[PDB]
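Single-structure report; data block below.
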Amino acid sequence: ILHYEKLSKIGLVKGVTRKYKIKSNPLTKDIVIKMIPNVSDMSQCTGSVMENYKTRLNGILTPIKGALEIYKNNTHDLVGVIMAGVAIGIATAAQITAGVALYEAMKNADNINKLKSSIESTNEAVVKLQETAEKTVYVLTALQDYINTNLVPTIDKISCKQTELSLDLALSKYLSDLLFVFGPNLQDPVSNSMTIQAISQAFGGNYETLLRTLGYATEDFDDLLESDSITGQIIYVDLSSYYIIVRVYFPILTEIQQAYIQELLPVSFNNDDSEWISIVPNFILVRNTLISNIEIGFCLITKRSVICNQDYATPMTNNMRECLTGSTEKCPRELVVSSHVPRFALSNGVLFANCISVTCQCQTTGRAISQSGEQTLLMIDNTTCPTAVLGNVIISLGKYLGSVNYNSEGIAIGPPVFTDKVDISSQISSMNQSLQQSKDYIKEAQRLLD
Amino acid sequence: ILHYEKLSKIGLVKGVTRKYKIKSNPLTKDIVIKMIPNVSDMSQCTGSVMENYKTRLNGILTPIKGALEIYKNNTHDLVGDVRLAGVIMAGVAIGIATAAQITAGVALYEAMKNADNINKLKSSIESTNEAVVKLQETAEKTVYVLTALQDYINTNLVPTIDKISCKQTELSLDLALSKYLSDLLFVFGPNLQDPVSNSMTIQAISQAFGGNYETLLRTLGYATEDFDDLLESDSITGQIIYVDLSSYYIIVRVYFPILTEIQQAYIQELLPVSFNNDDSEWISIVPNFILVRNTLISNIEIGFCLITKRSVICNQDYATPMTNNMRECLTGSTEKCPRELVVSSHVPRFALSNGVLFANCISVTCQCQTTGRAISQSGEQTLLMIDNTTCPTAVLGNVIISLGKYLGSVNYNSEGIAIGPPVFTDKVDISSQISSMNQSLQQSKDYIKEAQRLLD
Amino acid sequence: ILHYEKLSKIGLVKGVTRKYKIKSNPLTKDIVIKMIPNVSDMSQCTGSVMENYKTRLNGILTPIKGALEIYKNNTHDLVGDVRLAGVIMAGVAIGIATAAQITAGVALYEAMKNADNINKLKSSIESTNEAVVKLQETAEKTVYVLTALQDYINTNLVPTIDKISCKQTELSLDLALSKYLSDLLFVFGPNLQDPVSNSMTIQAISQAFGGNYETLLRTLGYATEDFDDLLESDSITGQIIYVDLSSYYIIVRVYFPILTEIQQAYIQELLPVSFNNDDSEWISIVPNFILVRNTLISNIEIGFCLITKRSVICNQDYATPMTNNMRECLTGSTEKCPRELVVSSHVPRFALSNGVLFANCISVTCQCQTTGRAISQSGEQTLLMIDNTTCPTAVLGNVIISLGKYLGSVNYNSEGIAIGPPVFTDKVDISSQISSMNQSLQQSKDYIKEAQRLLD
Ligand SMILES: *[C@@H]1O[C@H](CO)[C@@H](O[C@@H]2O[C@H](CO)[C@@H](O[C@@H]3O[C@H](CO[C@H]4O[C@H](CO)[C@@H](O)[C@H](O)[C@@H]4O)[C@@H](O)[C@H](O)[C@@H]3O[C@H]3O[C@H](CO)[C@@H](O)[C@H](O)[C@@H]3O)[C@H](O)[C@H]2NC(C)=O)[C@H](O)[C@H]1NC(C)=O
Ligand SMILES: *[C@@H]1O[C@H](CO)[C@@H](O[C@@H]2O[C@H](CO)[C@@H](O[C@H]3O[C@H](CO[C@H]4O[C@H](CO)[C@@H](O)[C@H](O)[C@@H]4O)[C@@H](O)[C@H](O)[C@@H]3O[C@H]3O[C@H](CO)[C@@H](O)[C@H](O)[C@@H]3O)[C@H](O)[C@H]2NC(C)=O)[C@H](O)[C@H]1NC(C)=O
Ligand SMILES: *[C@@H]1O[C@H](CO)[C@@H](O[C@@H]2O[C@H](CO)[C@@H](O[C@H]3O[C@H](CO[C@H]4O[C@H](CO)[C@@H](O)[C@H](O)[C@@H]4O)[C@@H](O)[C@H](O[C@H]4O[C@H](CO)[C@@H](O)[C@H](O)[C@@H]4O)[C@@H]3O)[C@H](O)[C@H]2NC(C)=O)[C@H](O)[C@H]1NC(C)=O
Ligand SMILES: *[C@@H]1O[C@H](CO)[C@@H](O[C@@H]2O[C@H](CO)[C@@H](O[C@H]3O[C@H](CO)[C@@H](O)[C@H](O)[C@@H]3O)[C@H](O)[C@H]2NC(C)=O)[C@H](O)[C@H]1NC(C)=O
Ligand SMILES: *[C@@H]1O[C@H](CO)[C@@H](O[C@@H]2O[C@H](CO)[C@@H](O[C@H]3O[C@H](CO)[C@@H](O)[C@H](O)[C@@H]3O)[C@H](O)[C@H]2NC(C)=O)[C@H](O)[C@H]1NC(C)=O
Ligand SMILES: *[C@@H]1O[C@H](CO)[C@@H](O[C@@H]2O[C@H](CO)[C@@H](O[C@H]3O[C@H](CO)[C@@H](O)[C@H](O)[C@@H]3O)[C@H](O)[C@H]2NC(C)=O)[C@H](O)[C@H]1NC(C)=O
Ligand SMILES: *[C@@H]1O[C@H](CO)[C@@H](O[C@@H]2O[C@H](CO)[C@@H](O)[C@H](O)[C@H]2NC(C)=O)[C@H](O)[C@H]1NC(C)=O
Ligand SMILES: *[C@@H]1O[C@H](CO)[C@@H](O[C@@H]2O[C@H](CO)[C@@H](O)[C@H](O)[C@H]2NC(C)=O)[C@H](O)[C@H]1NC(C)=O
Ligand SMILES: *[C@@H]1O[C@H](CO)[C@@H](O[C@@H]2O[C@H](CO)[C@@H](O)[C@H](O)[C@H]2NC(C)=O)[C@H](O)[C@H]1NC(C)=O
């Protein structure tokens, strides 16, 4: 519901329109990640290594287990669950909801813990524990692929002091990478907004294996990964055996009805005698008839739609909304002073270019396309020129579908502005200066007059 | 010293209060990192590999050694002054230097002493053939030497010296070296313009050792508790002391500092909660973290710090000034607290502050589980304060929590509050609003100008 | 053409002046990256692994191949012109394209020609069984083929084909493939929406080869000059030319540009130094880097560039406009230079500019050692200019540098300067101030509206 014609005349060519999809209705699945390799195969070339490593790991795992109990000790079941408000004291909206979620996981948590001994037994990278009825809980073990493929197969090929040294390194390195995610950085383990790729650091970042193991598969398996929607949550932490139980949340991508995200392609336009760029949102969210900004930064942009892990719409100035609809004089523009800046764009077979700053010649008519000084852009199409040559490219145009006098129409330009961070402080200060002075002329004249 | 009651009424619920700790009084310790694996065990399946690699490495190491000499050649002991001891920097020589850069150079000179002491074992360093090696240095004062890609040469290339071939044992060694350089370049490449300074994270430096900063530290002895909190808060820095372009190893001085909590200072956190006012949801635009020292309220770039449950740990003071109005708003002048329109499905609807609930029961459905009733919110209210007295155990959607007793005005929900002005924070709009405002301002200056000229 | 003297008096000490270099005139070279290891050496301990992996990879590769055809199917030669000779894009067909995207397509077409030339050795590519392998393009011309996870299959899976088992030799191969995909997605995942453009860093593309961009480049041949500076400045880009969904390899065209320092232009850096004015410390809020071309002073987003000691290297012009007032301030109108209150312990207190010192001796102990006289700063003073004239060798705190002779007004310290207005830059405060200002503005437009109606 934007006025694309006027907008294009100030360098905002109409681009691709995408759908707006958001994650929802997750479906949990639980798996275990043992963060201590099984070295029973080389119990001789161990040394203090395994002992110290256990102390180190218990160090970084303890705060996490603790933070989880602070919630397990305040959730009792009686006729759903009920959180102990006074006990919890201070909690954020989401943090509590994550705790409620933790309690239900608990049920299936203890059920898993039953195979505690069976978990330690694991001696392979990926292991399935179905020693029970239908309870087949998966167990990924860290640095296991190493212990098996490389340390064991050369148990004698090297030595026992070396088979020990190399195992210490692989453990120290794993901790070095593991720390980034589970260090003191993981202040709130209660919440469940942690990306699955982040959690997979406990398994060497092989989040591919971690998800396929669990058996997920969807035509959006990747769009969900990149849009950071496949989150995970720590359910339990065993400080004895050194393994954790994470609950992977796998959602669906559903598209918000009556809503699209229109993209505008910026194109340098000429006005006074300098190049200019309109300072207007490059992406616009429209729902029904409501135009709003969107922090598309935190989303995944594909060719057909914008996928976000949550609604990211934000308010928009009133003037900015008017500008986008027809009030072009309310559209800011900043001076262009760089060699590199978009000079033209192709919107639906038609060209929109600032010839005053690019070589526009008509390959068909052999002639060259000229731009008046009074013209901001040019609209090179089928009619004017069947096969134009903007700069080094040669493209064949189509027929423009708007006002047939676009190039002799004209448009009211907006006010110029500067967006440099330093200058925004300068301008705010500069403006207040003038404002204080004019409030003194209005104050001295008001007191002298009446 | 903030007015938490009024603040909560506009969606800024009182959260956790943390201490303000900063790093200080570092204690140095030096170690050597050899960036060339010892391949004497397979000197036959080498080939040009080791030769080219040396050329490549000498390439990226040279600028660093250079930048260090630019300071070693301008620091002489200030011998002769019986009333001042130390080093003296050649100002005219150095030319242009920043405050800190010089201080880092002065620091470099002091390491030169123990630097040369270490260099004495130059031959002993090249000898290293293990990942981590202890080169007994003086009486009890030892020096350690970490060697890059060594664990590979030993565990994987040697143990299959014949299992594969000699052309392959060569190819695989070239790759491991090229990859190491690929990761090493992000830190010691053209990027490392100023090697004089000592503000480089230890994890960054450890890239020379495959990023195994854990081993690099354990091997040095981290006799501390705040060890992890010091790591994450980027306080354990390192500094290049010496660069040997022959043997290809560098001497880094690790600074292990210690935390210390600033006296009489805390960092109060506010939990944002969407509040209803006109007929739209709103969010107050006020700092989410506030630094208070004595009675001074100031902003803090808590971004660059580590936030734990009990305190905010920073690698340096990060306090910054605060508008005057913003300080007033935080204390009671709520009409001076901006607010921006909410237009997103997801945004905090309620928060729990000291057993009590604060919710927008206009944009969320709040019911009282015990009585069954619906805890509804008036139109001229911003939030609600659901506590013992109102609802003993409420239901905010998929949650059921048991409340406690609010300790403030018992008429919080019938009190009311003066709302602030609305604003838009989108970057693009801040330019629009600055431009828009100046428009109006130029026009009103002309009405004041044309009416001032016409009147007197 | 800046007024460095006045600028220094408000804490903007003159720093190093660097050249302004930009990339240009690239020279292409093509190589192939096979993203499927050759496992013919262990065809028995395979299992479904290789099959599934092929399905997975075909998944993430398909969209890329597709996006490339959307351009190959709309570019035909321009047969029929005496003057002009080249390619012609099907505008109506392409529909919506960005300036650069088309130019990248035109570039793709001219690659394709040599692309097919390479594809001729399709079978020869699959044959590859080594990390890096060299092929025969046209006798004199050659093309290279890097194979993913090959070094693993050879050095570690084969050499222990029996040392372990066949179920394990299979498990370990599955992991190495899954992990490779895990890292490969960051760059070739849905992230890679537009494969037509050629602005993708070479290090990014090298993810297909385990991020060993060193080998990918070394094995490709690179010019000695400004090479690392070209890597770090993100100028060595790459572009996907072809995608083979059968054999699973891609042909990338690496662009090697040459830096070209744009004439009549330098980037002056200013060193910030806390200055004293009222009774508080202050910092001038002015660009720390300034781009000057001829006589035009403009801002520059030096963030996206590589800063070396000698020059600023950027992958494209990054100049941006500058307020008018800000330009004046930088030249002499110091009352037009904003300043923000300093409230942090750590903040630069002095800087060395051309052998001369510039310090806030009110907050840092300054004394001249070559005379024993304690160097003192008055209340009315913003900074101090400690040089040869007054002190041959001074001592700030515990630092000791020997100064040189200042070359400007010999009464710099008794000169004085008009201070600018104070401001607050906290993002939260900028919203508060914009709101605050508009408040006042609406009120003054009502006094001008009520007075104007009452008066005439
Ligand atoms: C305050 O600082 C100023 C400079 O910031 C001090 O003056 C300088 O002091 C230094 C060392 O005390 C002098 O060293 C000299 O360096 C020049 C090189 O300069 C070039 O440019 C000059 C421009 O005026 C030319 O005149 C020169 O011809 C030259 O091309 C040498 O040429 C000089 O001889 C001199 O000494 C060097 O040469 C001797 C020769 O035997 C060698 O032993 C060393 O190589 C010496 O380094 C410098 O000349 C001088 N510059 C001036 C005065 O402009 C000043 O002393 C400081 N105040 C005090 C008194 O402390
Ligand atoms: C000016 O520019 C425009 C756009 O760049 C050009 O005309 C428009 O585009 C085409 C011109 O060919 C036209 O579409 C009509 O032709 C289509 C193609 O038919 C052929 O399809 C196969 C070819 O590969 C093959 O089966 C066979 O050869 C077949 O004839 C058909 O889909 C259909 O006939 C199209 O016309 C109908 O559709 C339009 C659009 O919905 C509608 O108006 C009518 O229903 C119409 O009958 C477009 O319609 C053209 N647009 C218009 C209105 O002009 C044109 O080439 C340029 N002018 C010149 C001569 O330079
Ligand atoms: C808020 O509004 C303010 C006013 O609208 C903005 O400040 C104004 O900035 C403009 C520049 O865009 C200034 O205009 C010109 O200033 C000098 C001096 O010329 C002027 O002298 C008198 C002013 O007292 C008057 O006779 C005229 O205003 C006259 O223009 C000139 O050097 C420039 O113009 C020259 O150069 C340009 C090329 O760039 C040519 O096109 C022109 O023909 C001319 O040769 C400036 O444009 C203006 O002085 C200043 N304030 C005034 C008096 O209007 C302020 O920037 C804005 N804030 C923002 C950015 O949001
Ligand atoms: C730091 O001080 C060093 C002094 O110990 C200095 O090293 C020497 O630098 C000069 C460069 O001028 C080199 O000299 C070269 O050129 C002369 C020509 O007169 C030849 O006679 C020499 O053979 C040589 O090729 C010296 O080789 C070099 N000596 C050392 C110590 O290696 C550094 O350059 C100083 N660093 C800086 C940046 O000033
Ligand atoms: C509303 O809930 C309140 C709890 O948040 C409750 O008051 C508090 O009740 C606890 C016990 O549930 C008291 O704790 C202990 O200490 C006191 C003082 O020594 C003892 O008398 C208690 O028996 C108990 O062991 C808290 O001290 C108490 N808070 C205070 C100081 O009042 C309210 O009573 C509930 N409101 C009503 C009346 O329903
Ligand atoms: C500076 O303050 C001005 C008023 O104090 C403001 O202008 C007025 O802005 C309000 C909305 O903020 C507009 O009123 C609209 O209010 C709601 C919007 O949700 C609806 O009921 C209607 O759409 C209603 O129009 C006024 O129209 C507008 N007044 C006018 C014509 O100027 C400025 O926009 C403020 N500018 C800054 C710098 O913030
Ligand atoms: C969890 O709640 C229990 C309530 O029963 C608290 O009691 C602890 O119980 C454990 C049982 O192993 C003991 O080891 C502790 O000594 C008990 N603590 C106290 C203060 O008596 C316990 O505080 C809570 N656990 C947490 C979060 O630490
Ligand atoms: C606009 O200018 C006024 C001055 O006329 C600023 O208000 C002063 O701010 C300082 C520091 O915060 C106080 O010490 C003065 O007492 C204030 N004067 C008063 C009461 O008006 C105001 O902060 C400026 N605002 C902007 C946009 O920077
Ligand atoms: C590009 O042009 C071709 C040529 O007509 C289109 O045709 C398909 O090409 C694939 C190979 O890429 C064949 O296997 C199919 O059988 C062809 N089917 C058709 C005629 O649609 C191809 O689809 C075009 N690519 C696109 C869609 O841009």
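Following Swiss-Prot, chain B residues are numbered 27-482, in order.
Cβ coordinates come from backbone N, Cα and C, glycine included.
So that you can see what the record holds, here are the features copied from Swiss-Prot:
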VARIANT   B:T250 to I  In strain: Isolate NiV/MY/99/VRI-0626
VARIANT   B:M348 to T  In strain: Isolate Malaysian flying-fox
What is the Cβ neighbour count of B:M348 (variant position) at a 10 Å cut-off, with all protein chains included?
24
Write down the Cα-Cα distance for B:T250 (variant position) and B:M348 (variant position), rounded and given in Å.
36
Could you tell me which three-state DSSP class B:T250 (variant position) falls into?
coil
Going by DSSP, give the three-state secondary structure for B:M348 (variant position).
coil
List every residue in the same chain as B:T250 (variant position), at least 6 positions away in sequence, whose Cβ is under 8 Å from its Cβ.
B:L256, B:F282, B:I284
